[PDB]
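Below: the structure, in structure tokens.
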Amino acid sequence: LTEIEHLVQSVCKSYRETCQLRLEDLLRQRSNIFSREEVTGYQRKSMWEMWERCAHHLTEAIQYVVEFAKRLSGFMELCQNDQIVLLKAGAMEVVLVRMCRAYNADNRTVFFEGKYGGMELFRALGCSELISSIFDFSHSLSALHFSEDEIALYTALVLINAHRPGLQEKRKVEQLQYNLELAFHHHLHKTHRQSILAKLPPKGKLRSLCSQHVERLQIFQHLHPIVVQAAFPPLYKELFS
Ligand SMILES: C[C@@]1(C(=O)O)CC=C(c2nn(C(=O)c3c(Cl)cccc3C(F)(F)F)c3cccc(F)c23)CC1
């Protein structure tokens, strides 16, 4: 009956509709691991082919997060400048959080192109430190057994942050943020999951991880430009031109 219970339902629905793979499918595929031969095949690929593959997967992941944001109550009513400020700053942070679902803490593997593989699958990219950081981050969230609704509500808060520099209608973003904060806290209380609050990553950790990741993608894009499937001209302009 409350606006808050409806907000939880709407955020979770927006999330279910914008999540590429179902949790059940990711969990059943846990036993489907790349063989020693398949790993070698990925390791032998050119860094530039691995870059193209990864850039396609990441672009697609970002577009689903943009669709997720568009479905958040009041996001569409924000001015274009603020929608772009929030997505530029937060869309990749949401992508990085969403990765924990495809991460298996038991063998330190991630679901990539149909099977589970370790960080050694990405050797040709020559990004070992960055990839270890992404794996470590996914591990910290996966150890919490972060539920589907916890991911939906937490990633809505990653996006709707009134502290992002450059916002023009801060008060409008704050209104949306307070309601989502209440929705998250109300949901954790009901499910007896408030204990994860002290275990979540410090905000600065996600920001720094995302800045390092985006900086690396920008270096690859400068050296070897990809043909990007662009759906959002104002957002594309901010990241690529
Ligand atoms: C959604 C999109 C469009 O369809 O118009 C525009 C922006 C994208 C994006 N890319 N991106 C990347 O990091 C990225 C990606 Cl996802 C792939 C290749 C290159 C890059 C980049 F920007 F670094 F050059 C973002 C980071 C934060 C917010 C972002 F929105 C992005 C992807 C496509």
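Note that chain A is numbered according to Swiss-Prot, with residues 267-507 shown in order.
From the backbone N, Cα and C atoms, a Cβ is placed for every residue, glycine too.
Mutagenesis annotation in Swiss-Prot: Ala327 to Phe, described as Completely abolishes transcriptional activity; the structure shown retains the original residue. Note: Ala327 (mutagenesis position) has non-local neighbours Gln286, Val361, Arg364, i.e. same-chain residues 6+ apart with C-beta under 8 A of its own C-beta. Mapped onto three states, the DSSP output places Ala327 (mutagenesis position) in helix.
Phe378 (mutagenesis position) carries a strand DSSP state (E or B). In Swiss-Prot, a mutagenesis experiment is listed as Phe378 to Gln, annotated with the note Completely abolishes transcriptional activity.
What Swiss-Prot notes for the published mutagenesis of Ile397 to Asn is this: Nearly abolishes transcriptional activity. Look at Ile397 (mutagenesis position): DSSP puts it in a helix. Cβ neighbours of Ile397 (mutagenesis position) (same chain, under 8 Å, six or more residues apart in sequence): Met385, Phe388, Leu391.
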Listed mutagenesis positions with Cβ under 6 Å from ligand 1, out of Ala327, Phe378, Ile397: none
Proximal but sequence-remote residues of the same chain as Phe378 (mutagenesis position) (Cβ under 8 Å, at least 6 apart): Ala368, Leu387
